[PDB]
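Below is a structure I'd like to ask you about.
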Amino acid sequence: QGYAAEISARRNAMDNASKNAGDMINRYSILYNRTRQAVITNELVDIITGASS
Amino acid sequence: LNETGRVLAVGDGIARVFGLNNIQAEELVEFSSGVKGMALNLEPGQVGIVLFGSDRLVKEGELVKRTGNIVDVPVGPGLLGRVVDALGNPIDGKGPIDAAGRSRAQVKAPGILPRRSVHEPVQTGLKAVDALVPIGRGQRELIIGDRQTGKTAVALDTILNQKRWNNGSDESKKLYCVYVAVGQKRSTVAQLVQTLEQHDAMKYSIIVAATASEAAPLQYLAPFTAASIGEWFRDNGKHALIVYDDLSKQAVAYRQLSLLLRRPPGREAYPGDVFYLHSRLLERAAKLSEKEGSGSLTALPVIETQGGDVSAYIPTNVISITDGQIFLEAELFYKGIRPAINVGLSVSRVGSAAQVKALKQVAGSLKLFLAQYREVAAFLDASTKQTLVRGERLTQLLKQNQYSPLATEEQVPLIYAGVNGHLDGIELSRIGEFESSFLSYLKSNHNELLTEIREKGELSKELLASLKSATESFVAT
Amino acid sequence: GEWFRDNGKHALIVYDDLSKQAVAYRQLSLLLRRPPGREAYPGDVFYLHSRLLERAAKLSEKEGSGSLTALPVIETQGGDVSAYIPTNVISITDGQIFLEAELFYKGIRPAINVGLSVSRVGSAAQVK
Amino acid sequence: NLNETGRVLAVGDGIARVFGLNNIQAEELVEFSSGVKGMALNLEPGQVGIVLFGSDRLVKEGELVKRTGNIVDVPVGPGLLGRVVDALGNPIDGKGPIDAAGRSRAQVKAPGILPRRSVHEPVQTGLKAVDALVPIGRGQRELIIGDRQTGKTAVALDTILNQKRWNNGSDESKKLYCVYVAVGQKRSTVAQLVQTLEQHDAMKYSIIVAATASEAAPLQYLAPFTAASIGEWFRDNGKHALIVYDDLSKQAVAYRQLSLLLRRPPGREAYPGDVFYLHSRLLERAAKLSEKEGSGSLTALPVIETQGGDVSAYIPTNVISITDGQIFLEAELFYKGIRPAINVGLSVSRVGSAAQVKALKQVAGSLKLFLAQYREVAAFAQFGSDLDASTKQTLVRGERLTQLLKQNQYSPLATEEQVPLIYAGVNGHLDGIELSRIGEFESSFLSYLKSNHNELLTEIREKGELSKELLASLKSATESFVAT
Amino acid sequence: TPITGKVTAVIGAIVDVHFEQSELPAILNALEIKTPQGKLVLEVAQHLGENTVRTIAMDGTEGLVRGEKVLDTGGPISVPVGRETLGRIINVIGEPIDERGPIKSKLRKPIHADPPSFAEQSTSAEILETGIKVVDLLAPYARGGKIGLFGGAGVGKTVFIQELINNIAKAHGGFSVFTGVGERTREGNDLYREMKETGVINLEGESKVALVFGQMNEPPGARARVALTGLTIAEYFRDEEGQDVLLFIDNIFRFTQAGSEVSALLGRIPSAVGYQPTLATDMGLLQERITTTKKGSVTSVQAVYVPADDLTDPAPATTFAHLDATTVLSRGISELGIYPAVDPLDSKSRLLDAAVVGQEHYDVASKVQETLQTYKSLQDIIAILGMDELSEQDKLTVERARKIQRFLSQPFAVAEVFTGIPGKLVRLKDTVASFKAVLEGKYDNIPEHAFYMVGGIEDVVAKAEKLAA
Amino acid sequence: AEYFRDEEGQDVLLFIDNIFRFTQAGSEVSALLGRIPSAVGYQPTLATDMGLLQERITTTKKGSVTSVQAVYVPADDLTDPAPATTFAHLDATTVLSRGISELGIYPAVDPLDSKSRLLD
Amino acid sequence: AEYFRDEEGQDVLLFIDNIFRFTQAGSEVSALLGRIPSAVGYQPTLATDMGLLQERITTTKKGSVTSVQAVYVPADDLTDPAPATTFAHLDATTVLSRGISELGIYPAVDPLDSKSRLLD
Ligand SMILES: Nc1ncnc2c1ncn2[C@@H]1O[C@H](COP(=O)(O)OP(=O)(O)OP(=O)(O)O)[C@@H](O)[C@H]1O
Ligand SMILES: Nc1ncnc2c1ncn2[C@@H]1O[C@H](COP(=O)(O)OP(=O)(O)OP(=O)(O)O)[C@@H](O)[C@H]1O
Ligand SMILES: Nc1ncnc2c1ncn2[C@@H]1O[C@H](COP(=O)(O)OP(=O)(O)OP(=O)(O)O)[C@@H](O)[C@H]1O
Ligand SMILES: [Mg+2]
Ligand SMILES: [Mg+2]
Ligand SMILES: [Mg+2]
């Protein structure tokens, strides 16, 4: 009985782990896109500053 | 060329004029084709005009005539029930505007001494807003959220609600309304006007429109001219509301205009001036003292975030100006919580003095209760179960349908029942049904309660006990 | 290649590699003081690779019968297909043979990443 | 005439374009008629770009400018010891004039390939972590890098305070004179620094060069080069010296301002192209001279601030590339009670064990391996999985060792006191004590050795190396004491 | 005869003037234009050559016409100073704006001045007991020191300053100056009302706070120079009257921001993310004047705004170099419902050393920070796997850390509008005792919510006996 | 389609493929004219450049031009300025899915990702 | 090295440390020479300057030069335009790694990233 309960609990724990990892994947995907846009813009501002000489 | 000039070059909405020796800065100029422009840069030997129209309309060598007036807009009662573009031309197709006067587009905001702390309510008719994040007359309250989250719905319901007072003679209780469409589709503004005409609200509201095709300077200018339109109500002892829908598109238009002037870009490619734009726009919202006639102008600026990023540059800059924010979260709008008011981020720094005492009484400490419900929901223990049942049924209680603004006299019993615990007797799925029955009951049995709440605005222990006993007399069946 | 194409013969042209050619065009554009763009490329870099690559064709039986196949080669940085020049070339081309280094280490050579590789047009031409 | 004098064309933001001065040299000094001084940095076919060492409010268009005939230079000598000077060497402590042995140009050619010698002897800092894991040798350059409020200044200031054990002695080949360069700091910080150096009675052998935040950008720029010139006199006369730059990042910011207001073309992050050249020509002046050149040495400690921990940024990248060794202070470790916050993984000393004191080299040999193993085993254990007892032993000993390196501020330990502690850590007999009370142990153990085992300390100091007899003696002493 | 010239160009807030004579105005001099609505003041920023001088307008530039006359006042913008300045509200130009009439001061002084020399700086340690738990524990403030409240938009900076004024300004015997730089006007009106209610101002008697306001509606040049005006008032109290002085500034970031606004129009190449090249040295020139000297003691609290909540932005980043104690406010902590949202780890102070506060206090604070950093480190594991996966020691540490986090919250009286909790003021010794007790595990049992919004350990006990009902 | 609407009254469909390339071509034209680029390197006057195209697509007293526009979103990022400025104008979205086509569903319109302003 | 190759006829080893400095130096002058900065601030001529240097080094029919040249990798990023442009010219790549050195493993060569033409 203990073994059956332990394996069931492992399934529960890993399911919750996958759920929360998915949520964090969403958050960091949004943060990644935001940071990518910021990097492109800031890297372009230097070029614009130089060209305005 | 003292009072007139000729164009040297035109491009990307910016025109360079030779002459115009006696022109004032920010003065309005008329081109030979009838299109108009603002004298922005006064360099030596030339003037930099920015064009309130498509630049196709101006060509090199044409003469430019001085208008002699700073950029201004009409003001007065006659604008009421009209639709106008920036600079105040009537675009609704009806006759010319009748104006009590004209006012500069960028009059300076009133200073320190003229103002009073905001001590009167703007009754939105929305349970969540009126209860948890109230708006006082003269307040500036941001409405912030992602695409398609009911922002315009919130502002529009607030505009629609005022009909129960605007029909009276009591100018001290009325609330006139201006709505400023910037960057919106022309069809959307037309449909919104139709909605206002169907609910009979148009007769007390003004619509200022700078639609998506309008040249960038007009989108930049629209909120300022609309603020000037509301300031006449403010300054003549009447009460106005102004909705900006939305300031993000004004910021984008200003970014366009600034970059085509080749002023250097800043953070997120916005110019460093972008704070000053919204600051000098919004500080004009105020309530003046008894010496000035007690007028006010309540602002409801809208902002559209990406992915709920309240930390973005423009959202933060606007929050740095407004007195509070109402944050609408998509993650709640989907899954059917409407108007999806996220109470975790929403705050009203001058709110608790605005509420009518009855609603403040029954709504006691709800803003803390629903933040504790968040802690419970994040993670059964019978105490947490009690609070969880209350939280679920209370959030259900806050839901509301579009174009159905509850009067406060009817809101009070609902929040009373929800807070003091009777709704434990009703399964949550029927709460809406409950309301529709309960209010009807109160409207046909002992209307005395609604009359007392309407006139007095505060609950004595007699009123409090009467409402307890009547809500018990309902919940038993 | 276009000579063969136009005179009824079949040809295949391999551009190895177009990113370095884009860098060369960037050198020319910047030293001519033309306005920069993203990653300092001129705006015309899409027009540059488009004007090159649209020249591959299978002509109708009226206009001769020849063809010109093209196999442009692109070097990604850290697998960033999101980069500017990779984005343009991926848009312009009809498909993608994709190679991943992680597979190359596993002894899977010539390391075609079957998942990300696609051929929109070729499946109609494959031998029966 | 316009050869020896000039006429101001336009002035503002601290920059003055001047007409004339046909004969002026690049980088030369000039005096405005209103008494403010300036430095010529742009020569152009009809204009001179002079940058003002002061508020431009006292300069007016059409004002006259006089060529000085001197390229920027500063006084040098032994008289600067115990004093505070601004960038141009004027006293600002108010304690009276400064005696000078001579003057030296602000920027000077670094010693070449021929005159130098191998980095040959220690800079004992008195910090257990630095002296044990990442030693600094005399003539080395050691970048101290980390985010705001991470103990950088504390580390450098401890390195300065530790020298009192020798600077009071007779043998000048053992002394170490300390120059401190404060760039972009608020004056009250410098005031507290001098108050600390006087409380510890340290600044008999110190020189403080200050270019505080309010002082115009040219002075904040020029300060490090002038302080380098001040130290080079010690270097060239056969006297060991050490310069702390706190910090070079603000010097780079000052140069960015200065060059931008001259309207030179910007580079990456709006820094001018020369921003690598600026730090490289500064830092190459540190050197250990050969016996032919008097055997003196100048050591450098450049401090750098990384925003948000971004060690990848431009200026951090350049200074990491230039300096021989790097010392990384991590904000996270500071809160865990690991203070000083030296990230021992990233930190490296490229001179290496050649610079270490041989006794400490003997005992400290495996400490680095223990901590390297710990960094892996503790990371594995953090996941919550269990493991064999060998990993447990590595974890336990590494935990004790990491607790052993923690140190109180303004309390530098001599190597005669570091050796017993690191010996106990590596060899064992200090792995059984409870982790919380290691601090009680470390304080008491020395207090015991200083009385019950004084001979061992005397030999560890004077003979500098541990024979088998001394290792056995310390084995016995550690086993004896820990049993208590 | 007066030195006069004519306007040649107007762009935004920048006005260029040209003088027929050679007696050019000096830089930083003030010039007057008699616009009908009341004379406009220009400040000379640069000399352009050809006898042209570029200036910053202290008021709206609308209505200016090329060729309008300009007259040089002969000195910098000069503001009133003296004991008569107390109980009054003054504009950046120095004009009254409380409508009570002219300020009858015997002296009038320029807003631009040299910082005090190194021989005059004075250093001393003395904790200013604020009555706020997290500050008094983890980043103590210092009398005569410089204090900074870093934070993003809408995270509590202004309420924090108001609480500091509510606690300290009435107990402190010396005068106070409040310098609203780019704050919202309603905030200044509310401050004036509150100070008249709490008796710090009295129009029929004495007063001991002076008010300088240039609000966020003002054009950028005024928002630049108003801070220096406030500093001038504070300096006159410090040096000549010999008094101890308080100097509150909300918000000093605005001074930097205003510079950027004008920088592009001044004809400068922009620096990183569009800031002006002079940011570091301009901020230094403003900021070094705020110091304490051998003549008197100035204690200053400066709210610092953080654009886009980015603490690495050049303005906050360069501001950190100038402060003795800094208390970063985090939106993340506020969103958890924790107020005053002070980050207990990112805050730092020069005064937190065993030599100053004694070994007990330093040890307790160190242990608190150790616990909170341990909790911060486990966030990934706790979020992904849940708390059941933690080792027993770490799980106990996490529970204790959560209780500590909620214990550090405090209801300010100024915040009664929002908390519904009457404000509490907590003594320093009580704070140290309360946290020492918790770190010893003496209150493991009572729940997490008992520590929320309560002052001192015994109030936690009382709230536990309330939750147990 | 504008002529068809304004002179014959038919309800007309103006299909566009692909609108992202309209935005991209606008960006290139902006860059060649020497304009300073906006965020992530797109043109300034992005919003009004889109508006002059999109506003003309509307109903009148006579008829309407409906438009079905194929949208490419770079990096699958719904927040990029071009997709954002495009979504600002859309009244409905139709989402086709490879997976749904693999399930044998045809025309493979995802019924839950697809959404309309007028489902009201 | 060229004179040894083409006149003396000897085989030659030409060691260079550190060739990144050749690129970096070219950047510093590039700004002052009035050139617009390229991506992440490198000179426009990066590729052709690299070529004009590197392609002189080769084993003509007249003699053999074997060149071992060090490359500094800023912030350990192998994708930085300087190392990324340098890779194209190399027969063998000895990529040393931060990680392997951190493990206490020297000479810290990455066994997977390091590659050579002759592994055949
Ligand atoms: N209380 C409500 N009950 C039901 N539907 C609602 C409610 N509020 C809004 N909606 C619906 O939500 C959708 C979006 O509403 P609305 O137009 O107000 O959003 P928005 O945030 O202003 O949009 P946009 O970003 O396009 O301007 C519409 O279908 C509206 O009918
Ligand atoms: N070993 C230590 N033990 C305890 N406290 C320390 C230690 N080292 C530094 N501190 C304290 O940490 C704080 C920061 O120290 P320090 O002044 O050296 O930092 P810094 O990085 O140079 O700062 P800044 O960026 O402000 O110049 C001060 O309170 C200092 O007392
Ligand atoms: N002790 C507290 N208890 C509860 N809420 C608090 C407390 N302190 C601050 N707040 C909340 O902080 C919110 C914002 O406070 P405050 O106006 O001081 O912000 P700010 O960061 O200075 O913003 P701004 O940049 O807009 O001026 C207020 O709505 C108030 O609800
Ligand atoms: Mg809307
Ligand atoms: Mg320091
Ligand atoms: Mg505030």
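Chain D is numbered as in Swiss-Prot; shown residues: 61-544, in order.
Quick check of the header: electron microscopy, 3.6 Å.
In case you wondered, yes, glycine gets a Cβ from its N, Cα and C as well.
Residues annotated as ATP binding site in Swiss-Prot, with similarity to another entry given as evidence: D:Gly206, D:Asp207, D:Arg208, D:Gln209, D:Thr210, D:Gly211, D:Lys212, D:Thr213. In Swiss-Prot, a mutagenesis experiment is listed as D:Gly291 to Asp, annotated with the note In ATP1-2; growth-defect. D:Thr383 to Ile appears in Swiss-Prot as a mutagenesis experiment; the accompanying note says: In ATP1-1; growth-defect.
Where in this structure would I find these features, and how exposed are they?
Non-local contacts of D:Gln209 (ATP binding site) by the CB criterion (under 8 A, 6+ apart in sequence, same chain) are absent. Look at D:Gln209 (ATP binding site): DSSP puts it in coil.
Taking the Cβ of D:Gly291 (mutagenesis position) as reference, residues of its chain lying under 8 Å away and at least six apart in sequence are, in sequence order, D:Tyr237, D:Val239, D:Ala301, D:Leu302, D:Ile303, D:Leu358. Reduced to three states, the DSSP call for D:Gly291 (mutagenesis position) is helix.
When Cβ atoms from all protein chains are considered, those within 10 Å of D:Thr383 (mutagenesis position) total 23, not counting its own. D:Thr383 (mutagenesis position) falls within neither a helix nor a strand when secondary structure is assigned with DSSP, and so counts as coil.
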Please list, in sequence order, every residue of the chain apart from D:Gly206, D:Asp207, D:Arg208, D:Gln209, D:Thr210, D:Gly211, D:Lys212, D:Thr213 whose Cβ lies within 8 Å of the Cβ centroid of the ATP site.
D:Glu365, D:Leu389, D:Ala391, D:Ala401
Other than its own, how many Cβ atoms are within 10 Å of the Cβ belonging to D:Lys212 (ATP binding site)?
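Here the count is 24.
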Only counting partners 6 or more residues apart, tell me which same-chain residues put their Cβ under 8 Å from the Cβ of D:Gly206 (ATP binding site).
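Same-chain residues close to D:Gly206 (ATP binding site) (Cβ under 8 Å, separated by 6 or more) are D:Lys212, D:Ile364, D:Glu365, D:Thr366, D:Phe388, D:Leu389, D:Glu390, D:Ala391, D:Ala401.
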By a 10 A CB contact count over all chains shown, which of the binding-site residues listed here is most packed: D:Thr210, D:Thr213?
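For the binding-site residues D:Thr210, D:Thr213, the Cβ with the most other Cβ atoms within 10 Å is D:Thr210.
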Measuring Cα to Cα, tell me the gap between D:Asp207 (ATP binding site) and D:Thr383 (mutagenesis position) in whole angstrom.
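Counting only the Cα atoms, the answer is 18 Å.
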Express the distance between the Cα positions of D:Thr213 (ATP binding site) and D:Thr383 (mutagenesis position) as a whole number of Å.
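Computed Cα spacing between D:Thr213 (ATP binding site) and D:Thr383 (mutagenesis position) is 18 Å.
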So which of the recorded positions D:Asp207, D:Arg208, D:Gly291, D:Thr383 sit close to ligand 2, that is, with a CB under 6 Å from an atom of it?
D:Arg208
So which of the recorded positions D:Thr210, D:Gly211, D:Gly291 end up next to chain E, with Cβ to Cβ under 8 Å?
none
For the C-alpha pair, I'd like the distance in angstrom between D:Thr383 (mutagenesis position) and D:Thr210 (ATP binding site), rounded off.
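Cα of D:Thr383 (mutagenesis position) to Cα of D:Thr210 (ATP binding site) measures 20 Å after rounding.
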Just the recorded positions from D:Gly206, D:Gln209, D:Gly211, D:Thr213, D:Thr383 whose C-beta lies under 6 Å from any atom of ligand 5, please, or none if there are none.
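By the Cβ criterion, which requires under 6 Å to ligand 5, the hits are D:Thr213.
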Please list residues from the chain of D:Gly211 (ATP binding site) whose Cβ is under 8 angstroms from its Cβ, counting only those at least six apart in sequence.
D:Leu389, D:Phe394, D:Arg399, D:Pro400, D:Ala401
For D:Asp207 (ATP binding site), list the number of other Cβ atoms lying within 10 Å of its Cβ atom.
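I get 20 for this one.
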